[PDB]
Protein chains: 6
Amino acid sequence: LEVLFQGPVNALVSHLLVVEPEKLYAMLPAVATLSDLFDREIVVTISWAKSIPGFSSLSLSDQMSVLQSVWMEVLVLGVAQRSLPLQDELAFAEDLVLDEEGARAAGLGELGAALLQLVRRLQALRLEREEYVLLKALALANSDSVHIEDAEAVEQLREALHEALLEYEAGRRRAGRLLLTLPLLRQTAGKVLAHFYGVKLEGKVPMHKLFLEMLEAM
Amino acid sequence: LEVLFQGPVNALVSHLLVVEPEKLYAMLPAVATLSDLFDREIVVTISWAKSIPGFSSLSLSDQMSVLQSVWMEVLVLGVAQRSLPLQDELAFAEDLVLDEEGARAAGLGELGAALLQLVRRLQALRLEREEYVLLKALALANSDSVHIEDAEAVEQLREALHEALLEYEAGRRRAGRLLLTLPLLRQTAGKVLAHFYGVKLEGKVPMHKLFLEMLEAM
Amino acid sequence: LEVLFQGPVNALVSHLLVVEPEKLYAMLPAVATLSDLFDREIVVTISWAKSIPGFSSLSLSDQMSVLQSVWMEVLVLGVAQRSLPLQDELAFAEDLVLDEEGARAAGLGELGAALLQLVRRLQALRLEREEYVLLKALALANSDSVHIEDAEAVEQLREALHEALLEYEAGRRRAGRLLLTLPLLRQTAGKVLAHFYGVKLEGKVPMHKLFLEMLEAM
Amino acid sequence: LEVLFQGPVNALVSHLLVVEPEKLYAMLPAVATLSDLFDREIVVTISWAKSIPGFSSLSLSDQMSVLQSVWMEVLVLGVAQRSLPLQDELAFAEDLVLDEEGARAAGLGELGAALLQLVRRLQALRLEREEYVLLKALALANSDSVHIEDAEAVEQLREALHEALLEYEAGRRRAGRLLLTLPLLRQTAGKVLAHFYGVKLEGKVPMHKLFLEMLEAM
Amino acid sequence: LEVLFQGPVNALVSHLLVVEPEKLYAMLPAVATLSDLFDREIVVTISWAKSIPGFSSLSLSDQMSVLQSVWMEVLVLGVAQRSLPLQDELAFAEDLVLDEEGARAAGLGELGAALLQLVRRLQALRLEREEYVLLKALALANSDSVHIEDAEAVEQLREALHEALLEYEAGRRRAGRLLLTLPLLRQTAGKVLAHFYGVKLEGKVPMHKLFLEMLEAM
Amino acid sequence: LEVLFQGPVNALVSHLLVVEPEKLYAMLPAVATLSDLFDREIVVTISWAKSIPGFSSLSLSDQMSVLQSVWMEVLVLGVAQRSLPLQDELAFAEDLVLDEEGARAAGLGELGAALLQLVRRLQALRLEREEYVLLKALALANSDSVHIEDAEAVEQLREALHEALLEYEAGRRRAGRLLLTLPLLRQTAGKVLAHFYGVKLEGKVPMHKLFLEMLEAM
Ligand SMILES: Cc1ccc(-n2cc(CNCC3CCCCC3)c3ccccc32)cc1
Ligand SMILES: Cc1ccc(-n2cc(CNCC3CCCCC3)c3ccccc32)cc1
Ligand SMILES: Cc1ccc(-n2cc(CNCC3CCCCC3)c3ccccc32)cc1
Ligand SMILES: Cc1ccc(-n2cc(CNCC3CCCCC3)c3ccccc32)cc1
Ligand SMILES: Cc1ccc(-n2cc(CNCC3CCCCC3)c3ccccc32)cc1
Ligand SMILES: Cc1ccc(-n2cc(CNCC3CCCCC3)c3ccccc32)cc1
């Protein structure tokens, strides 16, 4: 899929819109149902990552290390986009919209406040559907994992996705305004991750679940 | 000092180079003397922020909230800059250069690894002194404190410093490459901050030390 | 208001009864409503402290340090007094009376047990309205903050409030019986504070909220 | 030994001075030898409590509950007393005097600061050996354990020791000034206790060590 | 009761079935009611332990140390047996059967998953009522407490209970298949114990409650 | 290698003795060099497991899940075996023998106590080299990972290794005495594992290191 880096950006952007995960439903929900949602959020994030141009050109160890470090940034950014046309509320699924009271009552502690701060930041910018999928693929390529063996290759992927974002905005402040929301994206994803490490849902460390599903898809 | 935003970028950049904190010595060093260093690092980070064009024109409450959230990012970025012409070592002071073994022996736990990861990232870019002081003022203005009242006024400061960094690079990928290191900068400063919260050196919470010093300078 | 230290104690005691915070209502309550209550508990504790004779004669840094260390002892003691005419229940607001089951179900963990132990201690003494306001002003002046610069001045304030309590009980075991409940008051307030640090309600460290409101009133 | 409560205070005070634990040496010291010291500190605190007039006349369950809650207050107060004629240093043993740098190097974290704050407080009072041993027996009797069955019987012990301290000072502000240092004593002992719980020296919870030794002496 | 070690195993096994704790009811339940259940689970485990042949032949200090280390393994194994004839559910009391959703909603965090893993292990073996009571008495005698003074005596008790289990299965893989579930039993009991340490129900450390009740029965 | 399960136990035992990891040297040692040792311990534990008859015939996901849960049990048991002919000391490497004081100074906290308790337990049995390698392969097969798909296939491996240990002891209490040390082995390895999770050496979670190395060898 690296031919998409060689061609014009429009076909890359459209590929990214087509590889967007299928909208997920939760079916107030019981924890069993939220656990099922989480499980499918993991599978979906992995199959998506495999369809990012360049990602599969990294070795399996670096593909895993990259995903461990940023898989929750991909999810959080998904939740944040779907929540832009909303006010003080978060779209955790197609049939699950929760304010800060419903977030904490659904068992997410104080993550609502952290996620809404990220939403407001993206809302202050009129984040387009096309930018969102360029920003999301770039957040994945911007991994800073200490476990990465081939750094050059990861750097190359990120430069290409950076270029792609510049080539989109071309045909200069706009590109940077989106990148400047990335520090908060990482910080908010670390908070979500730390929450679910603490919960340890059904006896399972999130890291341990991600590795096994990455192993199935790799 | 906002007359520096309406002029040519050269006068702003040299002003930022002029308001850099005075080089700090530690005088292997005893904790007492490292405590003293930390105490002086706090003081100089505050007087420096006071000299950032725009900052002083926020309300005192927003100035404190901004600094609490990013004061350690400003510190960490200082340390990483002075470490660019080094290999696997960190310049914590003019007379304190420690490798990862020395970092952990001096009582910084595993932060050495976290700080080197950030150093490498800045080294893979040939980061220049002028880019550094613009990135540093932009890190301060990119605060995401939940305690911020006037978000429009913070955004405005952030935009002007973003513009100023764009105007520096003008006279397209360069500015964005520097911005893409900001998420790791936030993450690394959060680790450092959490370290010192847990240490609670001399019975004192770093937050409680910062506020009192901010008080005196405001 | 230090003229109240020079005159007879009766006018000091009546001043303390008049500067007592206005009774607060919660309106089983949603967390948003409990968060609102907490926010107003902070504002109210600050304006009260400013009306304690002597407190404003300390420098702003010592006023803040003193309040950080004891603001929750002031609140806890408020809750405890209002709960003396009750049995195994706590008056958290005018319209919020909770037993140990309602305390834990309102999200206070096991703080109910800690607060009821303090209540029983004060109940075993028939704590008068007048003693309560002398004991409360004395708990504030008895701060042991490591951040206090002018210790002598804090010591002076506490000696005066101690005298005032002795001058009240005069016109010797009675005064000490009240002071001997102070260790448990501090311990119970530390527990409450540690709870709310853990909760980190809406992304906010209690310390960080107190400093900003102290900044508004100072 | 309750015949000492019906007589003149002089016979009680000299009895308290006589039942002081024998001065302890540590023999910079290795952890093994500091572990040995701690082990002996526990033993002597128990035999001392056994010799407090009143204590032995509680049920065994209330004696254990009382000691668990305040055994470290008794220890800490010993250390602070022996440190009164010192400056910025603590007498942990007859042959172990450590400043704050030595305290942290010997593995006590930041407790040195907490203990010095308490020392200063006792030093600002010209605390006398006779006042010290009365305050110490009164700290023990001021327990607030949730596990206490006979609260009336604990209260009675506490009242008698309060009275005895009043009768000592008689033959008005002096007794109250000593009582006002008790909240910091509790707070400091809780910090020390939490330190050693987290260390869990040789696999052993301090609570579990105290109970077994209390068992042997009961 | 060591005559039961000298006679034939059938009388030992029948003694163990007769000293089994009386079935407990909870009466979805309020926490007060679950707290009452817990309190009675402690009393019952202690009186049971005193009726294990050999246990009382250990000194009081070793009886306590042994019980502290394994009392929750005894409870957990009780819960697990009663749950063998169930599917994905746990019998916490006679009138309390909860699945993983009801376990977490009753306030047990993720202990349901840990307890069901232990149940499945015991179910894969058709654990008999007679084996269960031999396995339970052997888990108690298999204590690995660092506080045990007379190790030989504890070792002797465990060897006898091991023999007894071999003499039962005689009149070789069967005995070991049961012993191989013991590592998971300890691990699951440590998890339960750590949960209740964190909860600190009504201000009480489980260890501190067990010691006082052991003191009543000893 | 399952042809070793259908033959006489002698060929299996000598195969287990042959696939023992090559003796490891550390070269008081610097953390860097202890980090290097740990890195090599992980590698050899993986290649060893690959050589356990049965293991390689699980799916890759079950192989990883099994190893994650018991890799540290395998390590710990190695260290305890090499420590049998020592007193109050542990052989962490061929050139690293540390007592409890040295263990804590080398940065292992209080794990020395936990490991010696396990050593004593194995020493009270005259544990032989042949029993050790069978117990070690059986510890691996006794995994209780919640992530295990094919529980029947793990059970089968476990049964065969149990049988093999029974067949070794044949050619009745001996096998069971070795199995009764497994609960302490799990508990001790969990403590060690939790230590290194908290240390997070060089920014790396042990789980994340194991998975990547497992990846390479699979
Ligand atoms: C115990 C417990 C189990 C499951 C969940 N839980 C799990 C999910 C799935 N989504 C995980 C993240 C949520 C934050 C944004 C990035 C993805 C969810 C969604 C909504 C409410 C709850 C909830 C929360 C708590
Ligand atoms: C107990 C203790 C006291 C003091 C310190 N300690 C404190 C400092 C001061 N600088 C703080 C940060 C260091 C990381 C990069 C951003 C600034 C320092 C510098 C070098 C070694 C140690 C050390 C560490 C531990
Ligand atoms: C998540 C969460 C949000 C808010 C609260 N919460 C906050 C308050 C306000 N009072 C704070 C302290 C409570 C203990 C006594 C000293 C003052 C309150 C009052 C009653 C119930 C709950 C509750 C608790 C938990
Ligand atoms: C691992 C470790 C083992 C032992 C100790 N350690 C143990 C003691 C014994 N005294 C305990 C308290 C010390 C604080 C005041 C109340 C009594 C001690 C004394 C001096 C230095 C160290 C140290 C600290 C750390
Ligand atoms: C706050 C809180 C109070 C009380 C309880 N709580 C306490 C018990 C009593 N049993 C304790 C263990 C439970 C796990 C298996 C071994 C025994 C119980 C039983 C069922 C649900 C809850 C619950 C849980 C949480
Ligand atoms: C910071 C730090 C780095 C490395 C180590 N550290 C790491 C190792 C390697 N072995 C890990 C376990 C040790 C306990 C028994 C099972 C294997 C080791 C060996 C001896 C001393 C220290 C030490 C400890 C602490």
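Here, residue 1 is simply the first one shown, and the rest follow in order.
Quick check of the header: X-ray crystallography, 2.3 Å.
Just so it is clear, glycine is given a Cβ too, placed from its N, Cα and C backbone atoms.
Secondary structure at D:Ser65 (mutagenesis position), taken from DSSP and collapsed to helix, strand or coil, is helix. The mutagenesis experiment D:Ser65 to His (Swiss-Prot position 259) is recorded by Swiss-Prot, whose note states: Little effect on binding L2 of PPARGC1A. Greatly reduced binding to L3 of PPARGC1A.
A helical conformation is recorded for D:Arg121 (mutagenesis position) in the three-state DSSP classification. Quoting Swiss-Prot on the mutagenesis of D:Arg121 to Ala (Swiss-Prot position 315): Almost complete loss of interaction to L2 or to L3 of PPARGC1A.
Its Cβ placed at the centre, D:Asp144 (mutagenesis position) has 22 other Cβ atoms within 10 Å. Swiss-Prot lists D:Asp144 to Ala (Swiss-Prot position 338) among its mutagenesis entries, and the accompanying note reads: Almost complete loss of interaction to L2 or to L3 of PPARGC1A.
For D:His147 to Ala (Swiss-Prot position 341), Swiss-Prot lists a mutagenesis experiment annotated as follows: Little effect on binding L3 of PPARGC1A. On its own chain, D:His147 (mutagenesis position) has D:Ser61, D:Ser65, D:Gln68 as residues at least 6 apart in sequence with a Cβ closer than 8 Å to its own Cβ. When secondary structure is read from DSSP and collapsed to three states, D:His147 (mutagenesis position) falls in the coil class.
Experimental mutagenesis at this site is recorded by Swiss-Prot as D:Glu149 to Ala (Swiss-Prot position 343), annotated: No effect on binding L3 of PPARGC1A. Non-local neighbourhood of D:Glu149 (mutagenesis position): D:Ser59, D:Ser61, D:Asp62, D:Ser65, each in the same chain, at least six residues away, with C-beta under 8 Å from its C-beta.
Annotation for D:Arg121 (mutagenesis position): spatial neighbours D:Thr181, D:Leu184, criterion Cβ-Cβ under 8 Å with sequence separation of six or more. With 9 residues not built between them, D:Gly171 and D:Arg172 place their Cα atoms 12 angstrom from each other. In sequence order, the mutagenesis positions near chain E (CB to CB under 8 A) are D:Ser65, D:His147, out of D:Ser65, D:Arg121, D:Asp144, D:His147, D:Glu149. Counting 9 residues missing between D:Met27 and D:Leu28, the deposited model places the Cα atoms of those two residues 9 Å apart. Of all the Cβ atoms in the protein chains shown, 22 others lie within 10 Å of the Cβ of D:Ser65 (mutagenesis position). Among the mutagenesis positions D:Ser65, D:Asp144, D:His147, D:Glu149, the ones whose Cβ sits under 8 Å from a Cβ of chain C are, in sequence order, D:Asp144.
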